[PDB]
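*Asks:* Below you'll find the structure I mean.
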Amino acid sequence: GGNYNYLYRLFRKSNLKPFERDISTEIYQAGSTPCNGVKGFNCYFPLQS
Amino acid sequence: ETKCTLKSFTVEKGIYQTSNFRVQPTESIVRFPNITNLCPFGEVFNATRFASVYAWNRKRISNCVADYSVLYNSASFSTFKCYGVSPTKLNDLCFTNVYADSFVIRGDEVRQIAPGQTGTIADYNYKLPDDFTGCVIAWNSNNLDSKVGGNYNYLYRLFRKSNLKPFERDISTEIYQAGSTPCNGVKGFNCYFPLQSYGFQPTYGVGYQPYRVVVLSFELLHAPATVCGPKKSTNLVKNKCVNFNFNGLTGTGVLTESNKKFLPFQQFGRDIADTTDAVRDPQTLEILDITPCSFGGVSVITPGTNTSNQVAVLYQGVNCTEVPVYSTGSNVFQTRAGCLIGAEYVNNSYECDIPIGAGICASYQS
Amino acid sequence: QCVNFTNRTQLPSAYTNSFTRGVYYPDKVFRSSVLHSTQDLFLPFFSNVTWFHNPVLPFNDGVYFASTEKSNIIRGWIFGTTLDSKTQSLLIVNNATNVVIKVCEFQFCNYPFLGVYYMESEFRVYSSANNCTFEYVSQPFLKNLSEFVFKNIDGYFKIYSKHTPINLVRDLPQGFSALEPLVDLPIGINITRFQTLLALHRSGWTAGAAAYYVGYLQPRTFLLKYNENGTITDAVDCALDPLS
Ligand SMILES: *[C@@H]1O[C@H](CO)[C@@H](O[C@@H]2O[C@H](CO)[C@@H](O)[C@H](O)[C@H]2NC(C)=O)[C@H](O)[C@H]1NC(C)=O
Ligand SMILES: *[C@@H]1O[C@H](CO)[C@@H](O[C@@H]2O[C@H](CO)[C@@H](O)[C@H](O)[C@H]2NC(C)=O)[C@H](O)[C@H]1NC(C)=O
Ligand SMILES: *[C@@H]1O[C@H](CO)[C@@H](O[C@@H]2O[C@H](CO)[C@@H](O)[C@H](O)[C@H]2NC(C)=O)[C@H](O)[C@H]1NC(C)=O
Ligand SMILES: *[C@@H]1O[C@H](CO)[C@@H](O[C@@H]2O[C@H](CO)[C@@H](O)[C@H](O)[C@H]2NC(C)=O)[C@H](O)[C@H]1NC(C)=O
Ligand SMILES: *[C@@H]1O[C@H](CO)[C@@H](O[C@@H]2O[C@H](CO)[C@@H](O)[C@H](O)[C@H]2NC(C)=O)[C@H](O)[C@H]1NC(C)=O
Ligand SMILES: *[C@@H]1O[C@H](CO)[C@@H](O)[C@H](O)[C@H]1NC(C)=O
Ligand SMILES: *[C@@H]1O[C@H](CO)[C@@H](O)[C@H](O)[C@H]1NC(C)=O
Ligand SMILES: *[C@@H]1O[C@H](CO)[C@@H](O)[C@H](O)[C@H]1NC(C)=O
Ligand SMILES: *[C@@H]1O[C@H](CO)[C@@H](O)[C@H](O)[C@H]1NC(C)=O
Ligand SMILES: *[C@@H]1O[C@H](CO)[C@@H](O)[C@H](O)[C@H]1NC(C)=O
Ligand SMILES: *[C@@H]1O[C@H](CO)[C@@H](O)[C@H](O)[C@H]1NC(C)=O
């Protein structure tokens, strides 16, 4: 049925420093219009299974 | 600092050199050509009418500036999918030429327009390579293309013996022969017209309404690239050591007015040893002058640790205008060797103890 | 509109001295009262230049084209490899209003020409053209001496030009005059041969006094002198003789 327990980040504001850990599950503003914490156009969940 | 550099806890009378300094840049400025010759996107995305899917309209774009920011930021586009490159970075990287394929399809046929897709349109009307690079934009056109009586002006192919190669258009109206009975150009038991006309109507629901689709492809021929986004520019400043990027020529210095006379085809001059000396601003066409902002070493004059603990500081060959706790100190003095602080100048004349330069030197009395 | 002729246009292609002509600004920089040594493609000093009183001529690396022009008879230029629709071709025309540059696949005639009607309107240089790629329109180029230098480097076509008032009768004058850049084109063609377009009076054709000079370029090192205003005033060919 598929293992959906393993998820990876795809969207971020910048790169990661060496041995850096980031866990915040915040929505990403992919466009000029802010999302204001609401999923929508130019707004994607950064975690993908 | 003298103790640290000399690696001792005691210092004898004399003058020593500790470190150096330079004036730091303040801000950055970029100047680019005046920006014009925009690519004609208005005639394609706002055309009076669109061609059929099996006869998709192909347009060539070359030798112009293309602003993808307005297209990406427009909210009138239902679908905006870029596969080869990210839509954000379109204005950065660019190629030699662009192909625009424009047509009208159904709402449910939208996702057929993608690499590795199958369907009637995806096989007999428009084929895309798996390694396709570019973007696809789709938007509603129900208010215009759809007709209350049925808009039959749009047709599409369904019957063909073989599939289509990528970026291939077939407009032949040969009667398809599904069965083994040959037809002399007439339909019948097993012969059918490959083209069928759409029945778009305003009363049709979502997924049946007309959809205007434009696909942009960027090709990578060995010819030099000419088509991409405008280069951001900014106003200039003068008499301040800053870093500049004049038309791709980068350098750090202070910019002043110059009276040199160029010829109408140069862009930037130089003097000797490949050192740039004057530039021409593309937006204004004015000759400027570049001077490296000041720098120099520093030195300390001390009468010996065993005598006292007060020292004088000399900045070598620096005009006493931009010195910066020793920003004021004592009466600041200006010498042909630089600027000297912490010591007082007198009108007497003694022997020389700690040579300084330009014919003057200091001693301990303060 | 494509007809041949009977009078085989043959001209006494003589030889003459290149003297010290054909020096152009190589870069867009400014230098004041300096001596700069540069290695590039030039016309060697005291070379042998061909004088023509419209044969096919190889392009090689570059071409120097000079004309003691009177009444601006010379009109256009044709560049390419196969000179037909099989390969990309370049075409240049200069009428009384604009210079027109086309990068396309034409079907040239055996004797292409402009032609004038005796209010001038005649164009029968080629027959068919399609897949036309690059287009350009600009200001017209033209008792004077017109010098042009054509180069093709790194998919870039460079054209340099200069005009000089002259009064000498026959041969190239003994003097110096730098050539300023005129136009650059970011186009890719494998140009190897080139032609010349003549303006005959179509009213029978009468155009015979079309005398010009053609020379070829080679890579070498020159020494250039820049005066206080940044204008080249003198040049020295390094690989000519021990003094140089
Ligand atoms: C197609 O036409 C529409 C309608 O005018 C354009 O949308 C307007 O674009 C201008 C840009 O100057 C904006 O100021 C308006 O706010 C836009 N209005 C709407 C309703 O979108 C659109 O830009 C045109 N597209 C092209 C490619 O020319
Ligand atoms: C560059 O574009 C700008 C945009 O207007 C112009 O530069 C100045 O424009 C104002 C008003 O149009 C004029 O009063 C100035 O004289 C212009 N400056 C110069 C140096 O011409 C102008 O259209 C363009 N200028 C250049 C040099 O390309
Ligand atoms: C240090 O810089 C100042 C200004 O940056 C110099 O003062 C200028 O001097 C010139 C010639 O002496 C005058 O023409 C200017 O009017 C002066 N400007 C100002 C604002 O004073 C000063 O001369 C420099 N120091 C030295 C030693 O030359
Ligand atoms: C102009 O370009 C088109 C497109 O490349 C050429 O059409 C091709 O012609 C050759 C002729 O041998 C055919 O084999 C190809 O199948 C054609 N391709 C397409 C997409 O039509 C056309 O030949 C070119 N014009 C000229 C004069 O060569
Ligand atoms: C270099 O540029 C200078 C600056 O314009 C030229 O000097 C002027 O030349 C004109 C033309 O004869 C005279 O009318 C002016 O009186 C000159 N002014 C000055 C201050 O000299 C000069 O001719 C140019 N060429 C050379 C070789 O110096
Ligand atoms: C410093 O001077 C004092 C007296 O002037 C003397 O006793 C002492 O030895 C001196 N220091 C050194 C390191 O010689
Ligand atoms: C030295 O003398 C000159 C001239 O008399 C005067 O201007 C200057 O102030 C004097 N310097 C000091 C430190 O008194
Ligand atoms: C060019 O060469 C020919 C023979 O090759 C010679 O007769 C002629 O004088 C030369 N032209 C010059 C040296 O200007
Ligand atoms: C010169 O050629 C251009 C383009 O070929 C044309 O627009 C213009 O009218 C021509 N001028 C004359 C005087 O024929
Ligand atoms: C010759 O060139 C000069 C310099 O541009 C120009 O003023 C003159 O009109 C030209 N004469 C002819 C006949 O082309
Ligand atoms: C020129 O010819 C070379 C080899 O013959 C080829 O690789 C190149 O693509 C050609 N370019 C043009 C512009 O014809």
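Note that chain B carries Swiss-Prot numbering, so the residues on display, from first to last, are 298-621, 635-675, 691.
Cβ coordinates come from backbone N, Cα and C, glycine included.
Reproduced below are the annotations present in Swiss-Prot:
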- B:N343 to Q: Reduced viral infectivity (MUTAGEN)
- B:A475 to V: Increased resistance to neutralizing antibodies (MUTAGEN)
- B:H519 to P: Increased resistance to human covalescent sera neutralization (MUTAGEN)
- B:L368 to I: In strain: Omicron/XBB.1.5, Omicron/EG.5.1 (VARIANT)
- B:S371 to L: In strain: Omicron/BA.1 (VARIANT)
- B:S373 to P: In strain: Omicron/BA.1, Omicron/BA.2, Omicron/BA.2.12.1, Omicron/BA.2.75, Omicron/BA.4, Omicron/BA.5, Omicron/BQ.1.1, Omicron/XBB.1.5, Omicron/EG.5.1 (VARIANT)
- B:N440 to K: In strain: Omicron/BA.1, Omicron/BA.2, Omicron/BA.2.12.1, Omicron/BA.2.75, Omicron/BA.4, Omicron/BA.5, Omicron/BQ.1.1, Omicron/XBB.1.5, Omicron/EG.5.1 (VARIANT)
- B:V445 to P: In strain: Omicron/XBB.1.5, Omicron/EG.5.1 (VARIANT)
- B:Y453 to F: In strain: B.1.1.298 (VARIANT)
- B:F456 to L: In strain: Omicron/EG.5.1 (VARIANT)
- B:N460 to K: In strain: Omicron/BA.2.75, Omicron/BQ.1.1, Omicron/XBB.1.5, Omicron/EG.5.1 (VARIANT)
- B:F490 to S: In strain: Lambda/C.37, Omicron/BQ.1.1, Omicron/XBB.1.5, Omicron/EG.5.1 (VARIANT)
- B:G496 to S: In strain: Omicron/BA.1 (VARIANT)
- B:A570 to D: In strain: Alpha/B.1.1.7 (VARIANT)
*Asks:* Among B:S371, B:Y453, B:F490, B:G496, B:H519, these being the recorded positions, pick the one whose CA is nearest to that of B:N460 (variant position).
*Replies:* B:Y453
*Asks:* What is the interatomic distance between the Cα atoms of B:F490 (variant position) and B:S373 (variant position), given in whole Å?
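*Replies:* Answer for this pair: 36 Å between alpha carbons.
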*Asks:* Could you work out which of the recorded positions (B:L368, B:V445, B:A475, B:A570) has its C-beta surrounded by the smallest number of other C-beta atoms within 10 A?
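*Replies:* Selected from the recorded positions B:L368, B:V445, B:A475, B:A570 on minimum Cβ neighbours within 10 Å: B:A570.
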*Asks:* Of B:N343, B:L368, B:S373, B:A475, which is closest to B:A570 (variant position) if I measure between C-alpha atoms? They're all recorded positions.
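*Replies:* Ranked by Cα distance from B:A570 (variant position), first place goes to B:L368.
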*Asks:* Taking CB atoms only, which of the recorded positions B:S373, B:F456, B:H519 fall under 8 A from chain C?
*Replies:* B:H519
*Asks:* Near B:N440 (variant position), which residues of its own chain have a C-beta under 8 A away, given they sit six or more steps off in sequence?
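*Replies:* Those within reach of B:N440 (variant position), by Cβ under 8 Å and sequence separation of 6 or more, are B:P499.
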*Asks:* Does B:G496 (variant position) have same-chain partners at least 6 apart in sequence with Cβ under 8 Å from its own Cβ, and which are they?
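*Replies:* Those within reach of B:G496 (variant position), by Cβ under 8 Å and sequence separation of 6 or more, are B:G447, B:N448, B:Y449.
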*Asks:* I'm trying to understand the geometry here, so how far is the Cα atom of B:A475 (mutagenesis position) from the Cα atom of B:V445 (variant position), in Å to the nearest whole number?
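*Replies:* Cα-Cα distance, B:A475 (mutagenesis position) to B:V445 (variant position): 34 Å.
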*Asks:* Going by Cα-Cα distance, pick out whichever of the recorded positions B:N343, B:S371, B:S373, B:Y453, B:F456 is nearest to B:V445 (variant position).
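*Replies:* Checked the recorded positions B:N343, B:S371, B:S373, B:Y453, B:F456; minimum Cα distance to B:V445 (variant position) goes to B:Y453.
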*Asks:* Using a Cβ cut-off under 8 Å and a sequence separation of 6 or more, which residues in the same chain sit near B:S373 (variant position)?
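*Replies:* Residues satisfying the criterion: B:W436.
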*Asks:* Could you round the CA separation between B:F456 (variant position) and B:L368 (variant position) to a whole angstrom and send it over?
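*Replies:* Cα of B:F456 (variant position) to Cα of B:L368 (variant position) measures 36 Å after rounding.
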